[PDB]
Each structure stands twice: as structure tokens, then as C-alpha cells.
Amino acid sequence: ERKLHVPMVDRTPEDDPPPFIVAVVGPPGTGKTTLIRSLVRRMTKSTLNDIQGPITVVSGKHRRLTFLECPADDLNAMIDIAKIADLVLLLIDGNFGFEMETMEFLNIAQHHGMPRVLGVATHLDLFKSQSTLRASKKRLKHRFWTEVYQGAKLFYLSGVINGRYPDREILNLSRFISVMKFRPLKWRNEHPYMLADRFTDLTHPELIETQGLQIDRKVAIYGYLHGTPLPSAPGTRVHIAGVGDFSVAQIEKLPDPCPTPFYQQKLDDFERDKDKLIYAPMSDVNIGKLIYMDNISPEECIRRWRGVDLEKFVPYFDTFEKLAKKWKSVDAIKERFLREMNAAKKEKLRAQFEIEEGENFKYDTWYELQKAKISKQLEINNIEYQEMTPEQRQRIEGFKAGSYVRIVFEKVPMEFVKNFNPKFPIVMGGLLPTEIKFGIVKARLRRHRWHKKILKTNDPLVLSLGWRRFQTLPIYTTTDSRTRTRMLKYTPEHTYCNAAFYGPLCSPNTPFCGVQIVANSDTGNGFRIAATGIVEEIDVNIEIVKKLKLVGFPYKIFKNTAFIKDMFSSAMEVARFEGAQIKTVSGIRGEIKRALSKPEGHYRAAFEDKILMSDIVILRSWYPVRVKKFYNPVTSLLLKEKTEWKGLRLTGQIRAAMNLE
Amino acid sequence: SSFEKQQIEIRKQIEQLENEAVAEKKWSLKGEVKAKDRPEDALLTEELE
Amino acid sequence: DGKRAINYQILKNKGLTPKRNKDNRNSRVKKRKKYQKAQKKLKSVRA
Amino acid sequence: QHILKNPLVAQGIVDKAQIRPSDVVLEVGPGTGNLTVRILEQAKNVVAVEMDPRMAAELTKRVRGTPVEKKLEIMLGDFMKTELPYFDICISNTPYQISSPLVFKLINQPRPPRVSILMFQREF
Amino acid sequence: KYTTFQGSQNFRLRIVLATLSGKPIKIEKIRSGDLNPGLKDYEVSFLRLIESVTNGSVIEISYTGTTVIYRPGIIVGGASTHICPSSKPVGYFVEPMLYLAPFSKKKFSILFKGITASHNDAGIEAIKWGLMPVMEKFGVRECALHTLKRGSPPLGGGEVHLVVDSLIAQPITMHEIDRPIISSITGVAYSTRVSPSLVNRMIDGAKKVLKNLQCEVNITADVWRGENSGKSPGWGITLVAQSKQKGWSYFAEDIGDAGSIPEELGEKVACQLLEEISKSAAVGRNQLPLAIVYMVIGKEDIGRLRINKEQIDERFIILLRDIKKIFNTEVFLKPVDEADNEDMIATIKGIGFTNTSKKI
Amino acid sequence: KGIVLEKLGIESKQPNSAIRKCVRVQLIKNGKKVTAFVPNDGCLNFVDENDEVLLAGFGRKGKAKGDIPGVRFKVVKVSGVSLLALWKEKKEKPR
Amino acid sequence: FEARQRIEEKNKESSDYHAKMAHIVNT
Amino acid sequence: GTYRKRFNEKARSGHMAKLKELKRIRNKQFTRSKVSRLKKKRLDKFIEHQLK
RNA sequence: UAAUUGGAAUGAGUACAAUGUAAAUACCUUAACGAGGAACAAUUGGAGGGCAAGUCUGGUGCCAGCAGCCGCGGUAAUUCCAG
Ligand SMILES: Nc1nc2c(ncn2[C@@H]2O[C@H](COP(=O)(O)OP(=O)(O)OP(=O)(O)O)[C@@H](O)[C@H]2O)c(=O)[nH]1
Ligand SMILES: [Mg+2]
């Protein structure tokens, strides 16, 4: 019972799986370019320089690795890469310690689904003594063991003698990330995703010049498809993270430009890459067919294959007498119904036993049973694909993972091309049918335990959900013991309120994660993740109910009967409420009974005890509040700077910048 | 370019929202309200419970 | 620096442990005080 | 005279009978209708046979105002001397001295039933 | 924008599909060449039903009434009623809720009134024994159709009750490559507000047809009378041939009105049933749209269903072209290698579908 | 080990009641589904549906004012981390 | 009408959950 | 534990051949899925039933 | 009971140095630094107590019971069971 698990489905292919993506992350100065430089130098014997963009390198007879130096500062890029990364070389300074970006990325990875995190600690050649060094190594290792599992091994890299790290350690990294098996996550095995090696805009100069350069250009984007079959017809939808939400106009499978030697070996066993081990383009160096022909009427299609409405239920039967003569002798349908001759009886009886009750008779645990059913299904898929002529396989399976693909959009905004730089990742994501609708989501969430200040109702929260980052206006509700949805005005400091907000939908039980400001100017020393949740249900209306108490005074007192002023102002006001409940502030129950007419708002009310004059009456009304409908998607890489996307400002901030209480 | 039109209307929505959000609250989003602080008949046109 | 160094709280990681005295640190000190307190009682009942 | 008090063997007896929504249940010796009302929910028309008009009066009092008030006939007298009408399954609790007559009377019916859930003494 | 369909042909199917996939559609030129163009009354009532079970959706109807613009919302459910207009029986509105029922937030408890028999549309033994077992194969556990009162044409006034209890996330992937062996024949034969010699005479005719084939034959006679029997006489039959091993069914039904010699009617339905059997493999010719749609919305996984080549007809081709217009799903028909007959395995890769409107 | 099959008493009004604290859990070795307690009712937010709870025996020495005959297990670790390390806010649940 | 329908929902749900915990344990 | 169940038996072939011999001798003194059993038994009951 | 403060004491740590050792590292020894919230920030468990202009349940009134991180405002602000 360390072995058993929730069963899940893999959906990585078996013939040519794509390259694994190896993000390399860490703070600004920590040496994450020397790492990628020396890893590639060990794995191809071919030193680079000026590394930018994804970079695919063959490592072995099969593994291909797609390195990606994540940018240092921008919390948007860390969110993107944490969604797609598949190994993380999380590299932390050794002399300094942890730094707050390492912690931030770690929590973003833990919420969306944690990739294989492997930590490496650099700047270890700055220590002056072995006792300081040795204790600090142990201490970072133990904190890192809290964040990731225990026994997770980190690597310690000394100096950068030649623009690159040692050989013993780098050889250990290469061995270890080239034996490693990856975990079947959830979000990645339903959605196709794609990491883009190169990028070209496809318009004439003529439309630019003759229409004044403004128009959203047609753009084609190349790269590797991970995840799930991206279907082989145009028009499917896509979210290009940090840009927007498009629909693909043409797709096409290229021949992939970094083949493993196994692949070339099998390709040269058709006709019967010694230095091109690295591919860094973004840096410089028949009735079944007769059904599906639209221009044919169905009737003519049937006629050719031989040689009407569906609104009626009963099908078309022949005419009565033709049946009556046809089905007199039922011999034709015979086989749908249940010293040597003895064996003939027993063969008849054997087949009958198999039919009749020979179903009730057909591993050790219950996890192995489920995985055996799953894997039986996966090979049924495989077999029924490999009878399909590769065009047809392409038509109904549709560009499985590992395919190199060119896809091309049109009407893509101008800024994406003018403000391009290869260091930021562009990451295509597929979309399920739910995640294109908009609605209100009811999630549950807590202040993130390290965030200093609690949140507030109706202060904007940039949250990431699915492939999307968008800024919304949540509204945090408790529930008054499963009766109503009282509208809280803060986040509880140590537990789970619910929240409701207006955004793109996503399926129930999906974890998300939300921040305050992402702008790299005004960040300071505080932790930045600010809420963690899952989305609980999905709809298009909720009603939230703020508690509002009407407060009034007494002015004439009987025994067990009072006269009330100052709560109301008219007569029909009271006449709307004859039968309400008023409770004394001191605490005895009561109600209101009747209205006085000549006094304008004064009336008479009953009670259980004779009221003291200073007591005050309050009625507990329930006003309804409702969510706003703000939605401000980040689009962080259309700007000129990309490290500051600013949206609504927090209420304290706009009071500070307007100098008011 | 369509991006600038989309953010000009975004800034419209944002500026209106901030101007609302710092501003003083409407009565029916408080507790302990009288007929003093509110205008009259505002419990006949509202449908609380 | 420009380096966003780490907090105290998210270094030593002791969330929600309750707040005890300054005397659960040092057992000798706690037994000392409890002896010289529960010796006062025996100086009233053995009067 | 004994009373099947257990309110959980009663439901199991009923739903093993596989009553269709177009059945005529004979239900011999109904008792105080601890069992009957389930059959009233699941059958089109019930024919209860009874000998104690005290029980018959109370049982027909049980169904009053209930929507199933019109889907229950009662035949009085000795069971082994009536003429049973057509009936389509049969459910029986009746005291055990008729356990051996009953069975053969069902086997020798004209148009016998299709299934019957009978309660008997263990050795029988 | 809008996927755009022509004509009035197979209305209910495109409305149901455009609710399942969640892509707004637009149907145009709806009998616009015809005398009074537009939707008939029952199509408008069907749109009222669809709008009643799906919170969030938006329907518009053109000025004349020959262009419907549908934008689906989520499915919700609830318990409600419906008053089926006089021209169409309740089966017309039961069947699309069979497609749409197991995928909602709350259960279905819908109460239909109206006529409960016709020549063209589905019966009440058709839906019970003809399309609940296909739904039960595809992972739907607890569904039922309580007949309360049975009407008849021309007046009716019956009422039935669709209760659907299990809410699956998505149907299972259903491999079936074998011709089932038929092991029994049951069937119902019913009549309202007539003397009971009719039912016996229908059973006489049917059993005289089926007195030569090697399985058991039984028929539940069902004679309503009085106050829940509706307002107008009529009689009808349904025969189900039932394969017990795997749980498959092939069935043929009809009703009958003033004038029909009921022995001929029973003989007719028995002949039609045999015809249906001889043109079938694992599904009858009319349970096939339900199974094909439940294959399409499965999970992303090849599902194989065997069909006889006689089932390949014009309704099939229309249905598959409508699926390829909404879903973009081709359907690979490979042939079998039994060289005694010309069956075809039909393999459909399911789209990736769930029930995104449940709650956790 | 076990899969959280569903929650029980998630719609039970009376807070901190025992039937509020109990989830219903399928074990992965047998296939048999049982019920399991959970300490500290706030920790029902941590288990969702299809988590891997690692159950331990409840083994209670005594029976209190409003307890339950029938809960026999208790949840120790939810998807790798341990409920004392989520409730004390040391770690947090790796999805 | 609201307060009633809440009472029958609450009674049924509570009783059924206790019945399931009576359905498991002496198996 | 002579005639145990070893983990993998194709890779222990000379061993199991030797054990087969040992068993042959030592018990020549006396020689001188149960779902397949349940399936065979039910089949034979069925055949007997149909002949009767 | 202490809740301010008065100087005396020392090593965890850092370190010239020597010793150690094959070579280092550490121990043992030692110049120079190194203690007031001595923030140079002991833990793991279980038992009680209170928390109302709050919620929820039941009833022979003002009650009881569950519970109470959910109240009228307010979160660079509340400086709260100093905590
Ligand atoms: N002494 C020492 N210097 C290092 C180490 N690692 C990196 N450096 C130096 O620090 C500088 C930063 O290294 P980069 O390769 O720029 O790493 P980076 O994280 O990409 O830095 P940015 O480009 O600013 O993101 C380089 O000039 C290295 O020579 C180390 O372990 N020890
Ligand atoms: Mg760099």
C-alpha cells in the first residue's frame, strides 16, 4: 500500500512522443544561462552562445529535451511555464538562500499541478569556510525538502571556470534527467498544448502599405504539439496565453527538424544528424467516402453504392402483402434464434451453453484491474488506428502529440508582432467546449497563508484558471448554515470562504490561483500569491444577500406593548411589514402589530417583556446584492515592456493616490 | 488598431469603476439604517425579505 | 539589493503553533518556579 | 394469528415478486395491510382475500382518501371455498394450516399464475 | 458565428445537437416555399420545452417565423410539466429529452400530458422497451417512464411521467462487434375504452405469425377502462424481441383506430418485427440515431458498433452529415471479415465530452 | 489508501456534528467502500473528490456525548501531505 | 411553503445518511 | 520450501525440471482459476440437464 | 505579583593562529568580534475557560442546545483573548 493510486489515463503516444520541456527557472542573477549552456555542451559537444527561445536538443537514442530559460522577473511567464513545464530546473543561489521568486513559482506550480521539480544550487564557490558551506547546504536541502517531497535531491554546482559549470556535476544532471519517468497529470492529458519554436507573420507588404500598417496581421506559428490530438479540421479554438483567444485557420504537419537516431534508423529501413543535434530556430545559428461528399444528394449516394426525414420515428416499412408473403416461412432468419451423432448434440449444446449463461464466468488488487481495463482500451485505439491509411488516421485522430505542426491564424493584433522578443514564451493552448462560455463561477478560496493582508470584497484579483489569466471582481460569501448566502466583507484570515465571480467558465473541481498586482515596479518585499481555490460549480446566476437592519426607537410604553418612532416614515411602509420581527438591542424578542395613522411613521408593536425606554428595535432585512461583470484579460505581451500590466487599483491604493479616508 | 480601441473602452470601464468604488456607499449597502438616512418609500420599491 | 530575500515567517515555517511561555524553553527554569511556588502552599497548610 | 413485524422483510418480499405495472395481484390473507400498500403502489388492481371482517373493515379503512382507494377488492369467506377470479401473481402470508391445500389449488387453477411469493414453515 | 442549416428537416435533432455541443446554430428557410411558411405549433412548443430545461439559453424566431437563431446555455433540469399540443403525441417530446436527460445539474422529473399514441412518432412501449435499454447499455443506470393515464387519438388527455435519476459524466465507450442471439419475444398489447375481445384478437393474429420460430413468445395484455383510460377508444400493439445475454432489443409497434380489423393489425406488426430483425445487427433500424449520438459524445476513445448494410439508408447519411456539421466527427466504416455476410463495423472516435454542469 | 468517493453531511446544517465530519471513501486494494472520520471540521475543505486519502484505524478508546457507532477509520494523509501539516499551515496540498 | 419543503428535504437527507452509516458497519 | 512459487519461472527452467524429477520419485510411493472448474462443472450439469 | 531597568557571566556562530590529519574537516586550545523581546525567536500532545447589535435547531415565555476564525464600520487599517 505504497503502490496504489487513483487510476488515470496517460495519452502520451507510443511511436514518437514529443520532447520533454525542461523549464529552467530562478531569480535574476543566479546563473541559469550557464546551466543551459553547459547542459547542451555536454549533450551535443557543441557549445552555443546567445541562447533565446525554446531550444530542442536530442539527448540519447530517444529523449529530446526542449530547454526554456524562463525570464527572471515577470510573474506572467512563471504562471505560463508552470502550466506547461514538465521538468523544472529550479535553480537557487547558494550563498544568498532562497529568494522570494523561488517560493512564488513553487506555489504556482503546486496549485495547477506540480511538475517534476529538481533543484540546483549555484554560487557555492563564494563560501570561505567548509563549516559554513556544509551547514548551509544542509539547511537549504531541508527547506527544499519541505516544499517538494522528502529525499528529493538537489545538485550543488561550484564555479564557472570557463563560462560553464563543472563536468562531474553536469554529467550527473545529464544522467539523472535522462533516466527520469514523468507523472500523468490531469490538466495536460485533456487539452492539446503547444510550445512554439518559431514564428512568422504572413501578410504582403502591400496590405501594410496600402492600408497603413494598422490591420491585424495573418500569422503562422510553428512548434511541437504536446498533450492530446489537436483535431485535423480548421476552425477549432485556441488560447494564446498572454495574447488572446483565436481560432485556427490552417494546420499542417511538417517533417520534424530534430529526429532521434532511432527515428532515422527506422526511416532508412524504408530505402533499404551527426552534428545537427540542436534545433534552435528562434535564435540565430466506397460508401464511407461517399457519405462525406457534400454536393451529392443522399439518394444518389445510395444509388451509386448499390449499383428522407428523420422527424418521423417509425422507419420505412414495405407494403403489407409483400411482407405477408415474404415472412411466411421464417427460415431465412434462422440463425438469430437459439456413435457419431452424440458429438453433434454436444456441439449444439456447447454453443448453446456459451450463449445462454456463459457470460457469468468471464487481477489481485482493484488498482490493477482498473489499469488493465484502461490499457486494454488504449491498445484497442492503437489497433484500430493502424488499419487506417495515414490520411484517414490523420482525419479522425488528428495530429497526435510529437507531431511537428505549422498552424496559422488570421486577424492577430498588431502589437503582438511589433513588440515580439523571443525571450518570452508564447504558448498555445487548446480549449474544451465549456471554457469558451462566460458565466459566473462559484469557487471556494482562502487567503494564501503567507500573504500579509486579507483580501476585500470587490477589490480586483488577477487570477489564473485554465490557460487564462484575467482580472475580476470577486465577491466573498459565507453561507449562513446552509440556508442563504450572506455577503461577507472580507476574507477569513485562516479558512475557506466561498467566492463568486464573473469569468470564463471551467469545469467543476479545477484549481486556480490568484494574485494582486503583477506589475514588476510596485512589488516590494511581500509575497505575491494571494488566494488559492478550486471552482465548485458553474452557472449564469447567483443571488447574494447582504444583511441590513432597520433601526428605530420607542416613544410610548405600555406594559408588554410599545409605540415605535423613527424606523419608518409612512403608513404603507408599516403596512408592508405587519408581521415582521423586531428584536430589542438588549435582547428580548418581539414583532410589530399595527400602524398609527395620524402620526406619520409612528406605530404600535408588541413584545414579550415590558421594554426599557433606552432599548432600541432592529428588524433584520435581507437586501440582495449581485456581482459586477468586469473582465479585463491581461494580454501582457502586447505591451512595450511586458513587466508591468496594470488594471484596476486596490481601494486603499486609490485612496492613497487621492489622499482621502 | 483594434487593441487600442479595446483598451480605450477598458479604461472607460475602469475609470468609472474606480470613481464609483472610492465614492460614498449607497444606503442599502450598510447596516443600521433608519428612515432618516434613507429616502422615503425605498422599502416599497426594493423587495427585501 | 535588488534581491527579494525571503521573509522570516516563510523561512522557519511555524504557522499556527500556539504561543507558550518563555518557560517551556528551559525545563530547569520551569521546575524551579514550580517548586518554589508549590512550596508556598505547604507554608500555609503546614501552619 | 401472528404478525410479521419486521418492516424490512416486507419490502423484500414485495419487490422480489417483480410486479409489473399491469398485473393483477391476488394477495391471500392480507393481515392489517402492513404488506398490502406496497402492492397497491406497484400493481394495477389488487384482490385481497380475507376471513376476519374486523381486519377487512380496518384494512378498507386504511386506504381512505389515499389515491389507491379504488384499486382494491376484498373477497370474504374461506379461501378454499371461493372462486378466485383471474389473478396474475400471488402473494401469501396466510396461516400455515392451509399451506398444502393452497399450493395445489394454485397448480390446478384454470390459467394459473405466473409467479407467487409464498410464506411457509421451514420444514415444509 | 452561426453554423447554418437549411430546411425544416429533422428539427429536433439539430436543436438537441446544438445543445450538447454548445455551439450556436441558425436554421433558415423553414418550409418557406410552402403555403403558410414557418414552424408548426408543435415545433414552437418543443422550443419552449428546450428553453424550459436549459437555464441560460436564447432563442429567437424570425418575423415571419422561418429563421430560428439558437444560442445554447447550460442544461439544468428540474421538475415541471408540459402540455403537448394536439397534433403530436407525447413521444415527440419525450425522445429528445432522452438524449438530453443524463447530463444535467438536477434530475429530470417532467410530466407530460396530451395524446400518447400515434402512427408516426414513438409510443410508450417503444420508449420503455426500445430506447431505455440502449440508454442502459451506455451507462445510464436509473431511468423510467411512469404511465399515469393513457390517452388516445383524437382526444387523448393522457399523462406520462419521465423520471431520470442517474447523471453520468459522459457515456461509456461501447464496443460491440457481434450479432446478438435473440432469446425471447415479449410484447405489450393494449386498448383503451373498448371491450376486451380486441386485445385477445390481436394476440391471436400475432401468435399465429410467430408460431414457427424457435423462442418463447409472451404478450402482456393491457386493457384500460374508465377514468384513467383517457377520453377516446383505441388499441395498439408492440412486439419486442429480446436478447438477454448482452441486453439488446429489436421492436416494432403500431396502433390502430376505428375500422382496423385487429387480427390484421397484429399480423402486420409481427411481420414488421421479423423484417426489422432481418435488417439489423446489435440495434434495430430505429434505435440507431440514439446509439450513434451516444457514441459521438463519449470520451476520447474508439468505439465500435456493428451494423448491417441494410441499415445504411438515407436517414443514416443525413444524420452523419449533421454530425459532421456540428461536431466535426467522421465515422470510419470498416468491413468485417466474416465472409458469410456483409456487415460493417462502424468505429466512431468520441469527442471529449463531460457533464460540466454538475456540482461537486 | 483510498479514494475520496464523496462527502457526507455537506448539507447538514448543525455545525461540527459528527455526520458533518465524515467522508465516504473507497479503498483501492479491495474495492470496498467505507466511511472515514476527519479531525478538525475545517479540514473538510482539504479533501475534494478523487484525492488519495491514506486512512488509519480510528481505534477510539471511548465514546462521547453525541458520537457515532460505525466510523472506524480516520484520514491521515491527503494526497501525500498530512492533515496536521495542512491544518497547521506548514505545507500545502500539491494538486 | 419554503419552510416546509426545507423541513422535508432536511429530514430525508439526514435520515438517509445515517442509514448508510447503518448500512456499512455490521457487514 | 521446495515446490514454492518463484517470481519468474521461465528464467528458472533447469531448476524446475530438476524439481519435477525429485517429486516423481519421492511420490512414486503414492502414484505407483477455479472459475474454469466452476465453468466446467456448470457446463456438464447443463448437458446432463438437456439430455434428461 | 512583577511587565521597566543595573552591571557582571558564557558559548551557538564568525575567526588571526597553532594542533589535528596522508591531505583536509571537525573536536581539544585560543588573539579579535559575538546577548535584552538575551528577535541569537523549543517542541509535541490534551484539558479547561470565557468570545455577541452573529447564525442554526428545539421548546411550557427573558430559555436551552449546538456552536462562535463569519457582527454595524474599517484592512496601511483594525495594534485585539499586551499575544
Ligand atoms: N562565482 C560564481 N559566479 C557565477 C556562478 N553562476 C553564475 N555566475 C556568474 O554570474 C553571472 C550571471 O550568470 P547568467 O548566465 O547571466 O545567469 P542568468 O540567471 O541568466 O542571469 P540573467 O542573464 O541576469 O538572468 C555570469 O556572468 C556568471 O559568470 C557561480 O556559481 N559562481
Ligand atoms: Mg540569462
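Numbering, chain A: per Swiss-Prot, residues 51-322, 349-361, 548-569, 606-636, 716-739, 747-1045 in sequence.
So how was this one determined? The header says electron microscopy, 3.5 Å.
Keep in mind that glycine also has a Cβ here, set from the backbone N, Cα and C atoms.
What Swiss-Prot records for this protein:
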| type | residues | note |
| --- | --- | --- |
| DOMAIN | A:68-233 | domain 'Bms1-type G' |
| BINDING | A:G76, A:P77, A:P78, A:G79, A:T80, A:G81, A:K82, A:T83 | ATP binding site |
| MUTAGEN | A:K82 to A | Strongly decreases binding to GTP |
Those residues of the chain, 6+ apart, with a Cβ under 8 Å from that of A:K82 (mutagenesis position): A:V74, A:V75, A:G76, A:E119, A:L139, A:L141
Fewest-neighbour residue among binding-site residues, criterion Cβ within 10 Å, set A:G76, A:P77, A:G81: A:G81
Helix, strand or coil at A:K82 (mutagenesis position) [DSSP, three-state]: coil
Same chain, 6+ residues apart, C-beta under 8 Å of the C-beta of A:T80 (ATP binding site), given in sequence order: A:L141, A:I142, A:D143, A:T172, A:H173
Contacting binding-site residues for ligand 2, chosen from A:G76, A:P77, A:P78, A:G79, A:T80, A:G81 when the Cβ sits under 6 angstroms of any of its atoms: none
Sequence-distant neighbours of A:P78 (ATP binding site) in its chain (C-beta under 8 A, six or more apart): A:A122, A:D123
A:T83 (ATP binding site) CB neighbourhood, other CB atoms within 10 A: 17
Annotated binding-site residues A:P77, A:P78, A:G79, A:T83, filtered by Cβ under 6 Å to ligand 1: A:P78, A:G79, A:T83
Residues from A:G76, A:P77, A:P78, A:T80, A:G81, A:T83 facing chain C - binding-site residues, CB under 8 A: A:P77, A:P78
Residues flanking the ATP site, with Cβ no more than 8 Å from the Cβ centroid of A:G76, A:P77, A:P78, A:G79, A:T80, A:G81, A:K82, A:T83 and excluding those residues themselves: A:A122, A:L141, A:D143, A:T172
Residues that sit under 8 angstroms from A:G79 (ATP binding site) by C-beta distance, when 6+ apart in the chain: A:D143
